[PDB]
Amino acid sequence: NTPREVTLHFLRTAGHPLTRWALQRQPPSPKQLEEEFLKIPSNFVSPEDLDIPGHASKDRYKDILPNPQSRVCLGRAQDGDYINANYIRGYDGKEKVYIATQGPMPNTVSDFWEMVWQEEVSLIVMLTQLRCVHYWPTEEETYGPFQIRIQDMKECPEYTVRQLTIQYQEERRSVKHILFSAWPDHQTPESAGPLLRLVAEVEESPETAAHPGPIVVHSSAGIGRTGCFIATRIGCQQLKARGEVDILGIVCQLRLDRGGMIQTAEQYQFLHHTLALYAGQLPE
Amino acid sequence: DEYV
Ligand SMILES: [Cl-]
Ligand SMILES: [Cl-]
Ligand SMILES: [Cl-]
């Protein structure tokens, strides 16, 4: 086995399923969770692995690149097809449930809205520390061929919801945007309550597109906080549907889709806590 | 830029 085959084999076969009782009442130790996390290969793509002339100008970080097999390719309207974003599988490996991407840069804002248009995205989840360019308007802006207007904006302690319309030619679409702050990169939130409220907000969001599309989830680099959010959502789904969760397997599936998803042992430990809270909050 |  080549290093890469070893990596892919691990990511396809690792697992640590836990009954919800084990998760809530007898979880693995912090040391056990750290050792388990550190075993998971990054599956990072090297700049050499990527043969897309001109891509570097559209990456926030030279070391964080989209895996080619799952990268989102931009169509021709809006010369290249590149955006630093990957399709991410959801519950039970369901295809294209999410797109994980970096926060747009001024020169990739039109690319970002083209992705939203092309993929029929109706929901954007943005993870940040309010302490990256605003790619949405205060009232109305034009970005390439797209006009974006704010229809509604509501504030709660946990997040801000903006209701946006995107217009391309005579066609207008709705996009819900949720901005969740107080999550510093390479770290976790101080408590898990707000995060679960965010998951509920996402779960409660109606479909508004002509065909179901991916939920776009982003943060500065689009791997750490982005990976934690998606893993939390899939974990909640497992707990609700099956009364068990395989958090190791979730992280491994995420890393097959985009390298480096969930950055730190502390974030992996926080995922366990958040899912134990979700389990405790389940009806009945 | 570097993130890790
Ligand atoms: Cl898999
Ligand atoms: Cl799903
Ligand atoms: Cl908490």
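What you see of chain A is 65-142, 146-198, 204-356, where the numbers are those given in Swiss-Prot.
We read in the header that X-ray crystallography, 1.9 Å was used to get this structure.
Cβ from N, Cα, C; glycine included.
Feature list (source: Swiss-Prot):
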- A:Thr66 to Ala: Prevents dissociation of bound MAP kinase and enhances their dephosphorylation; when associated with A-93 (MUTAGEN)
- A:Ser93 to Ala: Prevents dissociation of bound MAP kinase and enhances their dephosphorylation; when associated with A-66 (MUTAGEN)
- A:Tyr125 to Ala: Strongly reduced catalytic activity (MUTAGEN)
- A:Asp257 to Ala: Loss of catalytic activity (MUTAGEN)
- A:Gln335 to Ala: Reduced catalytic activity (MUTAGEN)
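Using A:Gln335 (mutagenesis position) as the reference Cα, a 10 A cut-off selects A:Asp257 from the mutagenesis positions A:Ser93, A:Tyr125, A:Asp257. Of all the mutagenesis positions in the record (A:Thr66, A:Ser93, A:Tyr125), the one with the smallest CA separation from A:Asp257 (mutagenesis position) is A:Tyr125. Between the alpha carbons (Cα) of A:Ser93 (mutagenesis position) and A:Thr66 (mutagenesis position) lies a span of roughly 32 Å. Neighbour density around each Cβ, counted as other Cβ atoms within 10 Å, peaks among the mutagenesis positions A:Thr66, A:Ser93, A:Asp257, A:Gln335 at A:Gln335. A gap of 27 Å separates the Cα atoms of A:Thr66 (mutagenesis position) and A:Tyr125 (mutagenesis position). A break of 5 residues separates A:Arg198 from A:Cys204 in the model, and their Cα atoms lie 11 Å apart.
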